[PDB]
There are 2 protein chains.
Amino acid sequence: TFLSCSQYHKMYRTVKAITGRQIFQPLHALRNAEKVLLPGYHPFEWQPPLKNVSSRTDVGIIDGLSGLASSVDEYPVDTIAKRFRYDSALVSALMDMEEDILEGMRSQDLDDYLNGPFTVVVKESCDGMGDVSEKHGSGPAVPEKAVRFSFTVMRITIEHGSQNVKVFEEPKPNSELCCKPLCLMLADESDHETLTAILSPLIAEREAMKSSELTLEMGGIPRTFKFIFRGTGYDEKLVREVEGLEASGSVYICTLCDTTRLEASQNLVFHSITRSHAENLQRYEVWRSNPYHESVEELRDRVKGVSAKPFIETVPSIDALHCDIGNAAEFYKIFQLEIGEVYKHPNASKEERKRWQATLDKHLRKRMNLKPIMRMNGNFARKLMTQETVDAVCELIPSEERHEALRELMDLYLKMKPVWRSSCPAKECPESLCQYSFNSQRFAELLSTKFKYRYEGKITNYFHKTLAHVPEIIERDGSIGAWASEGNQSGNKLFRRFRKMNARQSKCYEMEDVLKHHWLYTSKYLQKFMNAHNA
Amino acid sequence: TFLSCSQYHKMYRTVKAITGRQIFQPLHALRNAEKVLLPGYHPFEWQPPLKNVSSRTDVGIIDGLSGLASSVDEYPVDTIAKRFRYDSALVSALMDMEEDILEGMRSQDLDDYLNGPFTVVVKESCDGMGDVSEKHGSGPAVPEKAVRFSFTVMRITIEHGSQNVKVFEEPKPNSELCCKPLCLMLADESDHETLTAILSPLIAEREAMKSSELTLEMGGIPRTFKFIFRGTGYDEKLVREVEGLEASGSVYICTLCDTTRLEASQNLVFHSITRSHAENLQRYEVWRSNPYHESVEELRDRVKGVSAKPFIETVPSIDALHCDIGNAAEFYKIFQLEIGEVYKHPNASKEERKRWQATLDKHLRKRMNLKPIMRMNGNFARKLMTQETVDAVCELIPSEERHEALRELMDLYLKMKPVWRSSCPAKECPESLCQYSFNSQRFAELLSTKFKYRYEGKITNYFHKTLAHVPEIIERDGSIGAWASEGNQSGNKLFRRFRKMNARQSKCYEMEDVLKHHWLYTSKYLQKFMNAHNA
DNA sequence: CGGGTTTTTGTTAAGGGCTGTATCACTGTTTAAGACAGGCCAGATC
DNA sequence: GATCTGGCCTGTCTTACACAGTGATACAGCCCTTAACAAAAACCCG
DNA sequence: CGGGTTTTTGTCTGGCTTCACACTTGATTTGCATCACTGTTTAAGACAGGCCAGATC
DNA sequence: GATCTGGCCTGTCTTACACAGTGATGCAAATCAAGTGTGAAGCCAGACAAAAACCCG
Ligand SMILES: [Ca+2]
Ligand SMILES: [Ca+2]
Ligand SMILES: [Ca+2]
Ligand SMILES: [Ca+2]
Ligand SMILES: [Zn+2]
Ligand SMILES: [Zn+2]
């Protein structure tokens, strides 16, 4: 309810004095019940012990700088940052859902008194937010950016009998209140030095606990958990940055296969994922070393635009959210270009196209009340992307064979969108999946011919991904929509709301508070209560 | 507690599902319990009727523009503004404090069923809070201002037999939560045409209900109320604006006596109070008409600086908040001067000035943790005006006697501060009240002799009001602290909060929501629920 | 008026468990509008 | 050409222009109990 | 070890009890959806020509 | 002289950067409000007779 302590105390004492009873509990009984829900409360132990990681079990909110050298002699740093220790936070996230683990265990007809090697599958994701500053006073202070690194327990399995059974699977994976916060920093997500300064310890802890087993007493008996991390909720820019690629405008487009934007137009769907992390460390080594004594423009070809040391280990994936938003903006542009009738007379001016845009947006907020937006958002993408939109915009272009072509294009795009928009297209839409190959090869066909005034050279990133990589990503990892960044893209509102209503402005405590409240919010032993009206 | 409706409903359904009972009430129950506490619910009857005011009794929140013609052909107005009708507001206030004034008659050994002509004494306060905007997106561009005209039932008094007994007196007169809001608008306080367009109807209503008697059934038996309005919650700026006086930096300084700054410095404390509202209207008539055919520079002597038509009827009084802030800032200036020994070597340059300022700032921050600031608030003025602060700053002057010449000065200013700052100096500090004349006269001598290097010509306005008019404003009104703008100055907080936490962004509903919620917050039938824990 | 009784009450101090409220460290990071007085140029004028 | 006078420009001044609200910590009451000893009306009993 | 002493149960037929509960039908409350409205661009970075300007044969 | 080439200038094109939350309406479902006599689930009757948990020769 985003109440504060003074307001909760007002309500407490008022209900108490009126009713006579004590319906709400006092504040200290909330601090005590809170100590149980943060990390740093339960006893756990690793085996073998974690290399370079402490052994204590009461480690709460650590300073994020990790003892970063802060004097007037080292590289200047003022980015305040708080975090959890990865292992203790993961333990807390598991004993926050002990009850659901046990319930799923019973549901799968398993002996509730079991302690097998529970294989957890976590999905971690960082996403830098912008302009988290405010106006606490008479002044427009400054642009202030933040970065949240967060994770989520995606799926818990056990190796019972001779197989694996889902003891637990996240209901809505990319939701604002199942993405647990792990690190909060106030820094530009492209300030590579400070970013690595903050995130290096977390990657260290992650690499450490990737190779051991966690003993944790869970409701009586102790259980042994094994972890498998999957960094997937990184948007395209953060993938190209952390993994050590060149910026998005390069010749090398796909962060999953090493193909060049040009040759990605002569051949649209015959690629295969070949951009791992080990290979990219190897390619950076070849770059920095240059053992074949090549020129810059030959060494680039040798190492496929890798000119930086891969920092975090991500996995090849496509970010369904930004994939769909980019496709929608792309279609907005193609609608404008169809209005301009460019397929017959090219090379208009830098204002004829603006007039075409005016035509389009007037017609749209006259035939749909679809208000124009200068920043493409998923809402405008859902509203735009319909067969009704070509149904409308057909009456703005003179020829009708363009109606036919664009109608067919929209048909194929909507016929394939669910396969990467769902959260389990193996069962939710298996016909679309088993026909994706054909329904996208013909989409590429019709992009080759009836739009070659655009797709002769440059074909954008997300179209290449959407067309050529989706089926094998599915055959590799189940779905595409679940493994996305929508979860970490919602919590910006929570960040701002907590920093406004529940904080202490001290610039040192003021971040512990946000981190703590967002942790509590995304808890589950509490959502069990706030969802009590569903019996 | 400032809950939304979604949040309140969430808490409601949670408690209902957990407990199983129903402690909180559904939203519709609260809307029904709200329709009773807003104005435009009870029946009332003016006798004789109110000239130019309707007779309906169910008029609540209405467009503040009062049907101001808004076409392309009229003077363009764009200010959103909501208001209550003044009589409806007073009726709701009275049948809100019904229980309290019944208890008052009980305590005063009167009859519950007594229907004497209750004379009410209401305070009027209008304050133009500024910068009430927030950044919705990107761009700090537009600052927007606001104005809230409000009132406060200050005392209620029945004329039992042949004596007036105080059935009710406000405990905290200038408090956050008894200043009932009446009208509020988004417009500069000095956009004089808009301000008059909005406040002309309200003035019409408060002029209508000055020769009538509200008949209102209160706890069964009907009662006859009869009003006295006093406009006092006005900062110097609006006083001068809506009385038809020259801007505050003129030669005619006091809004109570018509005297020149030079003559104020020659004669420090012997003035009377000789500037009413009818006198202002009559002097404006002299101005506009110019009956004696004389040039501007002696006509302005004839009309003592009245060159505009008076708009509202305010009373001759001094604010207290701005009074002590101004006097404290003037002592701060005297300190910056004494550090530099301006008396020995006058006419320095505009670098030693800032040097003196930074000297005093660093010194005070070192000695008292009194971190300096630019906008001098009330906490700064509170801390700075202490005998300890002069005892500290006294260690920065090479002189031997300026020590005592500041010690005595601060001594007398402190002997004077309670006299006006008190909400009833008669029975809180009558010794200060009977010595105030002597203390102010000695203070005046001290400024005139050991500080003539500053107060030879210019003497600021507040060192005229404070010095020469307090011992008569007291004898005319009682206190000075009660009749002040603090109650309104505080409510500004609430506005901003409401405007972001309880509103509809509709730019038409988004203001009546703020106004309704502020009326509720200011109610009393609810404050004696949120104060149940004490009693 | 008493006067044995009830019938209930007043009191002590240590230590703890609990609860309610006050206190604490801390965060804003220059005004804008108008009045008047010089002072110096700048042009009107003898 | 010399001189008298007004206009413009800065420059000082005087009124305003958003700090109470956040979580955490610290006291200050305040009741429960040991065990006994004494104390206001409540009231028949004499 | 299997046999024996606790807690704990079945157990009496009677009369008792509170209270759910039959069976309408409209006047209320309560739940859960809708609804109209709000924000009013880019900012770094890659690649490509193209023009010009200075170098070189 | 004549041309080549390299540097700077825009000029497009790529990924990215803030919309669910406000108070209001408005129908569907629930309940509930009486009627009046029912039976049903326990209550408890002091005292008596077949089982689980553990002592005991
Ligand atoms: Ca991002
Ligand atoms: Ca994001
Ligand atoms: Ca003001
Ligand atoms: Ca104010
Ligand atoms: Zn690819
Ligand atoms: Zn005066």
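The residue numbers of chain A are those assigned by Swiss-Prot, with the residues present covering 474-1008 sequentially.
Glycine is no exception: its Cβ is also placed from the backbone N, Cα and C atoms.
Among the mutagenesis entries in Swiss-Prot is A:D546 to A, noted as: Loss of DNA-binding. Secondary structure at A:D546 (mutagenesis position), taken from DSSP and collapsed to helix, strand or coil, is coil.
In Swiss-Prot, the entry for mutagenesis A:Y725 to A states: Deficient in both nicking and hairpin formation. The structure shown retains the original residue. Spatially close to A:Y725 (mutagenesis position) yet at least six residues away along the chain are A:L718, A:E719, A:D731, A:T732, A:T733, A:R734, A:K777, A:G778, judged by Cβ distances under 8 angstroms.
Per Swiss-Prot, mutagenesis A:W760 to A is noted as: Deficient in both nicking and hairpin formation. The DSSP secondary structure for A:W760 (mutagenesis position) is helix. A 10 Å cutoff on Cβ-Cβ distances gives A:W760 (mutagenesis position) a total of 20 other Cβ atoms nearby, all chains included.
Sequence-distant neighbours of A:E811 (mutagenesis position) (same chain, 6+ residues apart, CB-CB distance under 8 A): A:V866, A:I870, A:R875, A:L879. In Swiss-Prot, a published mutagenesis experiment is listed as A:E811 to Q, annotated Loss of DNA-binding.
In three-state terms derived from DSSP, A:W893 (mutagenesis position) belongs to a helical segment. Non-local contacts of A:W893 (mutagenesis position) by the CB criterion (under 8 A, 6+ apart in sequence, same chain) comprise A:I791, A:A793, A:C796, A:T939, A:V943, A:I947, A:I953, A:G954. Per Swiss-Prot, mutagenesis A:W893 to A is noted as: Capable of nicking but defective for hairpinning.
DSSP classifies A:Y935 (mutagenesis position) as helix under the three-state reduction. Close to A:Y935 (mutagenesis position) in the fold, though at least 6 residues off in sequence, lie A:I791, A:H795, A:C796, A:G799, A:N800, A:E803, each with a CB less than 8 Å from its CB. Looking at Swiss-Prot, the entry for mutagenesis of A:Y935 to S or T says: Capable of both nicking and hairpinning.
In Swiss-Prot, the entry for mutagenesis A:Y935 to A, L or F states: Capable of nicking but defective for hairpinning. The structure shown retains the original residue.
The Cβ neighbour count for A:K938 (mutagenesis position), using a 10 Å radius over every protein chain in view, is 27. Here Swiss-Prot notes a mutagenesis experiment, A:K938 to A, with the remark: Capable of nicking but defective for hairpinning.
Taking Cβ-Cβ distances under 8 Å and a sequence separation of 6 or more, A:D546 (mutagenesis position) has no neighbours in its chain.
Annotation note: A:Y725 (mutagenesis position) sits in a strand segment as assigned by DSSP.
Rounded to the nearest whole angstrom, the C-alpha distance between A:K938 (mutagenesis position) and A:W760 (mutagenesis position) is 26. In the three-state DSSP classification, A:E811 (mutagenesis position) falls within a helix.
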